[PDB]
Amino acid sequence: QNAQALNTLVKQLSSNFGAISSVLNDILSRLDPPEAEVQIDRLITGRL
Amino acid sequence: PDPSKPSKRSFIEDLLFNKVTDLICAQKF
Amino acid sequence: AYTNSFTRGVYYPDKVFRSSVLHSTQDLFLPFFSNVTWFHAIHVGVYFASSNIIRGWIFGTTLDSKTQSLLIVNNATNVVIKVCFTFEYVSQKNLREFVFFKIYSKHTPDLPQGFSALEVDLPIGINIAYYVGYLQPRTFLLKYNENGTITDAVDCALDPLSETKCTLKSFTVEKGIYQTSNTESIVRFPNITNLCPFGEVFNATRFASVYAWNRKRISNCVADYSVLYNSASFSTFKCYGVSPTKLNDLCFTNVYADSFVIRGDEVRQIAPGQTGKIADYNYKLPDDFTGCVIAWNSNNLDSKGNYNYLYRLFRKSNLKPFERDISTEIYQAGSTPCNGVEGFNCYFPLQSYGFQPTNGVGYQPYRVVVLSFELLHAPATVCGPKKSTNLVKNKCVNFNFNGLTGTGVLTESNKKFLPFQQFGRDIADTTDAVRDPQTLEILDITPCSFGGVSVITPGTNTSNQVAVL
Amino acid sequence: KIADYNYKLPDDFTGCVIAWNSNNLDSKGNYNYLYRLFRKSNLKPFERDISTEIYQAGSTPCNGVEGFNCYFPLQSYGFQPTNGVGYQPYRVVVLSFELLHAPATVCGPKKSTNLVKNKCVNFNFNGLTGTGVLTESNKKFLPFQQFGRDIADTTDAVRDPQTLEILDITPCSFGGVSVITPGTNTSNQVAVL
Amino acid sequence: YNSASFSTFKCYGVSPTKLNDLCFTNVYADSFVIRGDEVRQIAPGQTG
Ligand SMILES: CC1=C(/C=C/C(C)=C/C=C/C(C)=C/C(=O)O)C(C)(C)CCC1
Ligand SMILES: *[C@@H]1O[C@H](CO)[C@@H](O)[C@H](O)[C@H]1NC(C)=O
Ligand SMILES: *[C@@H]1O[C@H](CO)[C@@H](O)[C@H](O)[C@H]1NC(C)=O
Ligand SMILES: *[C@@H]1O[C@H](CO)[C@@H](O)[C@H](O)[C@H]1NC(C)=O
Ligand SMILES: *[C@@H]1O[C@H](CO)[C@@H](O)[C@H](O)[C@H]1NC(C)=O
Ligand SMILES: *[C@@H]1O[C@H](CO)[C@@H](O)[C@H](O)[C@H]1NC(C)=O
Ligand SMILES: *[C@@H]1O[C@H](CO)[C@@H](O)[C@H](O)[C@H]1NC(C)=O
Ligand SMILES: *[C@@H]1O[C@H](CO)[C@@H](O)[C@H](O)[C@H]1NC(C)=O
Ligand SMILES: *[C@@H]1O[C@H](CO)[C@@H](O)[C@H](O)[C@H]1NC(C)=O
């Protein structure tokens, strides 16, 4: 049980939570801060 | 506990250790 | 003439009152336990602190009167600030601080342990006894008293005790263990040497009609669009997948150049999700679009009147995304199948533009070129102007391989890629193994933060000695 | 060539932008206007640069020669009354500012009433709104010090923008009612707490 | 769009593409004549 819950916590870094992509560097290298922030925030609210 | 084995594990405590049983590195990163 | 800073420093940061609060402020302060350069020599963010002989001070990027200089001078109760010995600012042992365009104020009367607390914003708009000091970005947790006076503050990077105190927002840490938390640049772009047909797709003497919009692939170009805004004046440019500023930092897997000529009052219809006789019967843009749209006036050339341009007007079905349709079967709006007769309730599909030099703005021809592409996929051909450095071979780097950024140590790889295979993604869909865009070799990325520090400590009351783990 | 080599607006901008046609006045043609066209580096936010060192696009350091791969930095506008809309001069004024910081000078037209001295009010002190009872204060501000923020970063003590006195704000909702009741079937009589 | 050429069309409740799929309970047609440099002021939340 304790090795299955923690594996989902890593599987869930592959979901973009409705953002442009699921890799933070992608978003940082495709968008300026004014529009980058509004996507990072739907990542930061998805992982937390 | 037996004198022969280096540790003080008894003949039934060892039958339990040898019965209960990359990605862990990724978790570490 | 180095000397050790003891307790001086901290200044009232902001204009908001606070009393009996252990506030934490992230600003540049004077370090504790730092080197002041005491100067007594009488027989060129920064800090400053000092019979009032020194008055002012001068700076600039080069200071040769070719660029902007800056002179600030104080007096008994007066100052003069200029760009010279375009702005004319004029106003009304011992440490009278002249603290640093951001200058500070509030002087107050080696150095003992007293813990003083210090505090006009002077605009420039340009590029830039007797003690000294410096400021660097280092967190400080201030202890506002019951009357508003800063009675205590803690450096937040000085000692392990300081980090634990910051973590707990407290001045007294008890016995135990606390779990506090714990390079160069590489740019690699492909070996493309030639530009792209800027002067072939943007200034062609004739563009196609809308209903039969031309199409052209571009490949193996290092497109420096800066050379473009010298000749033409673009009346519209709105990129829809990527922010415009970063257009010279990535690589674009495939690129297309759709070109046509619409009227002025239709250029707004080239956008994802709109309607009109351009977005329904001629050229439909997909909803998940990624690309840029360019449009400028062309009444100088495409005008006589000019009847060489057509557009589809009648149809019973809307176009799907990117769906060219060329046909001349006349439209049937009624009942009978009109076989070529432009008669009642049955008309020709295509009509023309009456482009004319006398047409009001909005009826003038507007050349349009859209550039669709796709970002950060595996194979990339067209890229940005920026150059390429050399590999560092096992040092931590902020690499920029073929568009994508990323931090880590670039160790050597042994990943048995396919000759077709480029990028290795990990279990968490985070890239870790890459193919060099020039040497065609394989590199492995190891991010390095290496966390997990802890601070074994007896009670801070009991002692100060601490042990790190 | 305006947002890279002439005038760059910061990303965290706050302000308003105004622009109107001016072909009536700024036209002859009018060659009294210039713009920087060649540069190897983009401007940072609000970075005026005036210079005449000609641009070096090639290899040799052209010392003033507007020759091959080395040109002058500045060019002119051919403003003309015959220019089509889009080539006409457009005066532009941007007004940058910063809101609801402590010291405020320029304000709006609206007038000012008088203080109420300990009654619940929807005050409008110097921009910021807020509800509460405006009691008298004793907060020992600095003569430099204006606004008092609470532990939850919610303002509670203010300096009057006219009398330069200090007021304390006490929000008033005063909650916590409860309804002692027997079964509504049993009766209707209820007691409040 | 066979006769006139519309210089502005921005629907504010419903996406323009779907305008031929719904039914509209009540509809009003306000009409007037403003100058060219004011047409932007007809939008929720502007001044002029
Ligand atoms: C369906 C419909 C409406 C909009 C129809 C209009 C007014 C058509 C605009 C055509 C354009 C926009 C063509 C062009 O640009 O040439 C609304 C919902 C407003 C109310 C009446 C029924
Ligand atoms: C400060 O000065 C001392 C000499 O007193 C020197 O040993 C030290 O390296 C200097 N720098 C720091 C960061 O202490
Ligand atoms: C400084 O002030 C004195 C009088 O207070 C004046 O005589 C002198 O010219 C001033 N120096 C300046 C303005 O540089
Ligand atoms: C705060 O002010 C009161 C009133 O004068 C004084 O008695 C007290 O000592 C002061 N305390 C501090 C820490 O300034
Ligand atoms: C396109 O052709 C025109 C006409 O000669 C020229 O002025 C312009 O500089 C050309 N554009 C490019 C990018 O070469
Ligand atoms: C890319 O260019 C560099 C420098 O010209 C050269 O060393 C390298 O061999 C080239 N690689 C390929 C695949 O052409
Ligand atoms: C603090 O330490 C001193 C001496 O080490 C001791 O006398 C005192 O009781 C201690 N108090 C607390 C609260 O630990
Ligand atoms: C502000 O104006 C009012 C009314 O004119 C006056 O009563 C008050 O004293 C003034 N305050 C200051 C600081 O000038
Ligand atoms: C409701 O009240 C009546 C009389 O007070 C009683 O006869 C009845 O049993 C009650 N029923 C319930 C569900 O409380």
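We're sticking with Swiss-Prot numbering for chain A, so the shown stretch reads 954-1001, in order.
Any Cβ shown, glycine's included, is placed from N, Cα and C.
One entry in Swiss-Prot concerns the natural variant A:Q954 to H. Its note says: In strain: Omicron/BA.1, Omicron/BA.2, Omicron/BA.2.12.1, Omicron/BA.2.75, Omicron/BA.4, Omicron/BA.5, Omicron/BQ.1.1, Omicron/XBB.1.5, Omicron/EG.5.1. Variant annotation in Swiss-Prot: A:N969 to K, described as In strain: Omicron/BA.1, Omicron/BA.2, Omicron/BA.2.12.1, Omicron/BA.2.75, Omicron/BA.4, Omicron/BA.5, Omicron/BQ.1.1, Omicron/XBB.1.5, Omicron/EG.5.1; the structure shown retains the original residue. Per Swiss-Prot, natural variant A:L981 to F is noted as: In strain: Omicron/BA.1. Under the heading of natural variants, Swiss-Prot lists A:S982 to A and annotates it as follows: In strain: Alpha/B.1.1.7.
Features recorded in Swiss-Prot, as mapped to the structure shown.
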| residue | record | DSSP class |
| --- | --- | --- |
| A:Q954 | variant position | coil |
| A:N969 | variant position | coil |
| A:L981 | variant position | helix |
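In this chain, none of the residues that are 6 or more apart from A:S982 (variant position) has a CB less than 8 Å from its CB. Those variant positions from A:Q954, A:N969, A:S982 lying by chain C, with Cβ under 8 Å from one of its Cβ atoms, are A:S982.
Rounded to a whole number, the distance between the Cα atoms of A:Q954 (variant position) and A:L981 (variant position) is 36 Å. The most densely surrounded of the variant positions A:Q954, A:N969, judged by C-beta neighbours within 10 angstroms, is A:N969. Across the structure, A:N969 (variant position) and A:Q954 (variant position) are spaced 26 Å apart at their Cα atoms. Around A:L981 (variant position), a 10 Å sphere centred on its CB holds 17 further CB atoms from the protein chains shown.
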